[PDB]
Amino acid sequence: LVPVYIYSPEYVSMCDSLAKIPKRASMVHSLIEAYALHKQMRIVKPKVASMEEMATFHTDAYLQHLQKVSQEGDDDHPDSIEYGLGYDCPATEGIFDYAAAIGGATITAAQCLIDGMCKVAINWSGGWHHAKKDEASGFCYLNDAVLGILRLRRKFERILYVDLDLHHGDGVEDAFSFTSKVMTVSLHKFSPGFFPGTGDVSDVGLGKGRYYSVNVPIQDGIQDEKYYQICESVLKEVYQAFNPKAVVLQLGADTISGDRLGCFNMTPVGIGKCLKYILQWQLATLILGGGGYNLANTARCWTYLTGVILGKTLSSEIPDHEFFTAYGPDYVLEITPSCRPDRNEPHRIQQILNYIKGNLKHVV
Ligand SMILES: Cn1cc(CNCC2CCN(c3ncc(C(=O)NO)cn3)CC2)c2ccccc21
Ligand SMILES: [K+]
Ligand SMILES: [K+]
Ligand SMILES: [Zn+2]
């Protein structure tokens, strides 16, 4: 019953080097350990993914290119245009090893779930949901969520992927767009000019996977109570129509008030309610992180959610620890949203929910 916590010092040290989130993995782990939450979990060292494990989704040519430019960080290689490596996804030195470690961490969590070691396994440094089988994308060099789902498919016949990141989980949706055995549900900002431009409510999958992809397009300024209302309404229909046997849950914290992107107006309490609704299904659940560019707020969010997973209530006072000064000026766990307009007109929200309920009729 005790949740598995994927962690090692080597793993955190590698994840700390990712370009857009310097030291975020150490902050997340350090805050969790300062609340002593790791003492209530089964700590599991992640294995590094092998080439053949990564190739269950990614092409050998992509992985070999990534490995080659990773050796010295060749960010000027003429073939990188083939593979999505460039301004947004630079060929950092060591990026292949970091990708292999994150992929391996998510696979390890999936393996713990299928071995019955736990009902909940956590890889807070995972959630690289934009990566494609032969292209890096949106800071994602390897799609560890896809690798996790594929591992879970060795044992579980139907997997539900739920993506609460601010951005559409397009890489995961694409990987499974043509199958009814994996259903993807993404709540995300959908607006002209907002990356990656996909995931309208009319995108429902393709072929035999038609109606087994679900997209909930949301506008700026949504807050906890309406977001949870939307999420519960969709997930309730999904659970009834699809009958999942296992769940992969991406919890990117770029929805949280105070993020540099400043789109949604969420607090960890609202995401926590979504998490609780999924946990009460009592299915094997693989928990991933993702985006989150206010480093201290992301650590606030995921520490709180770790608390939710353990059924614990955490003290408001941020405990003294290595990154204590990042939590100023108030040094508390809670995040106060700002007072700004919610651009989600309730009639449009009901149109979207009705559309989705109609789509899920076609599902058995
Ligand atoms: C496909 N496509 C490509 C572009 C080019 N610019 C996009 C950059 C990509 C890189 N980037 C980016 N990546 C990941 C995240 C994240 O948190 N993902 O969960 C956030 N930000 C900034 C925006 C683009 C812009 C708008 C709409 C679609 C478009
Ligand atoms: K999302
Ligand atoms: K699908
Ligand atoms: Zn994001």
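Residue numbers in this text run from 1 along the chain shown.
Per deposition record, X-ray crystallography, 2.1 Å.
Here the Cβ of each residue, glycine as well, is placed from N, Cα and C on the backbone.
The 10 Å shell around the Cβ of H130 (mutagenesis position) contains 29 further Cβ atoms across the protein chains shown. According to Swiss-Prot, the feature active site, proton acceptor maps to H130.
The annotation substrate binding site is assigned in Swiss-Prot to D88, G138, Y293 on the grounds of experimental evidence. In the three-state DSSP assignment, the secondary structure recorded for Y293 (substrate binding site) is coil. Taking all protein chains in view, 18 other C-beta atoms sit within 10 angstroms of the C-beta of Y293 (substrate binding site).
Positions annotated as divalent metal cation binding site by Swiss-Prot, on the basis of experimental evidence: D165, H167, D254. In three-state terms derived from DSSP, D254 (divalent metal cation binding site) belongs to neither a helical nor a strand segment and is classed as coil. For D254 (divalent metal cation binding site), the same-chain residues that are 6 or more apart in sequence and have a Cβ closer than 8 Å to its Cβ are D165, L166, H167, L261, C263, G290, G291, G292, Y293.
Experimental mutagenesis at this site is recorded by Swiss-Prot as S26 to E (Swiss-Prot position 39), annotated: Decreases the deacetylase activity. There are 18 other CB atoms within 10 A of the CB of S26 (mutagenesis position), with all protein chains counted.
Among the sequence features in Swiss-Prot, the mutagenesis site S26 to A (Swiss-Prot position 39) is noted as follows: Enhances the deacetylase activity.
Secondary structure from DSSP puts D88 (mutagenesis position) in coil. Residue density at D88 (mutagenesis position): 15 other Cβ atoms are found within 10 A of its Cβ, drawing on all protein chains shown. Annotation of the published mutagenesis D88 to E (Swiss-Prot position 101) in Swiss-Prot: Partial loss of catalytical activity; the original residue is retained in the structure shown.
For the published mutagenesis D88 to N (Swiss-Prot position 101), Swiss-Prot gives the following note: Almost complete loss of catalytical activity.
Under the heading of mutagenesis, Swiss-Prot lists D88 to L (Swiss-Prot position 101) and annotates it as follows: Complete loss of catalytical activity.
One entry in Swiss-Prot concerns the mutagenesis experiment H130 to A (Swiss-Prot position 143). Its note says: Loss of catalytic activity.
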>> Beyond the listed site residues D88, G138, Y293, identify every same-chain residue whose Cβ lies within 8 Å of the center of their Cβ atoms for the substrate site.
In response: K20, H130, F139, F195, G291
> Rounded to an integer, what is the Cα-Cα distance in Å between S26 (mutagenesis position) and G138 (substrate binding site)?
Replying inline: 22
>> What is the set of residues, excluding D165, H167, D254, whose C-beta falls within 8 angstroms of the centroid of the C-beta atoms at the divalent metal cation site?
In response: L166, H188, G252, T255, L261, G290, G291, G292
>> Any of the recorded positions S26, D88, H130, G138, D254, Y293 with a C-beta atom under 6 A from ligand 2? Give them in order, or none.
In response: none
> C-alpha of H130 (mutagenesis position) to C-alpha of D88 (mutagenesis position): distance in Å?
Replying inline: 12
> So of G138, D165, which of the binding-site residues has the fewest other Cβ atoms within 10 Å around its own Cβ?
Replying inline: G138
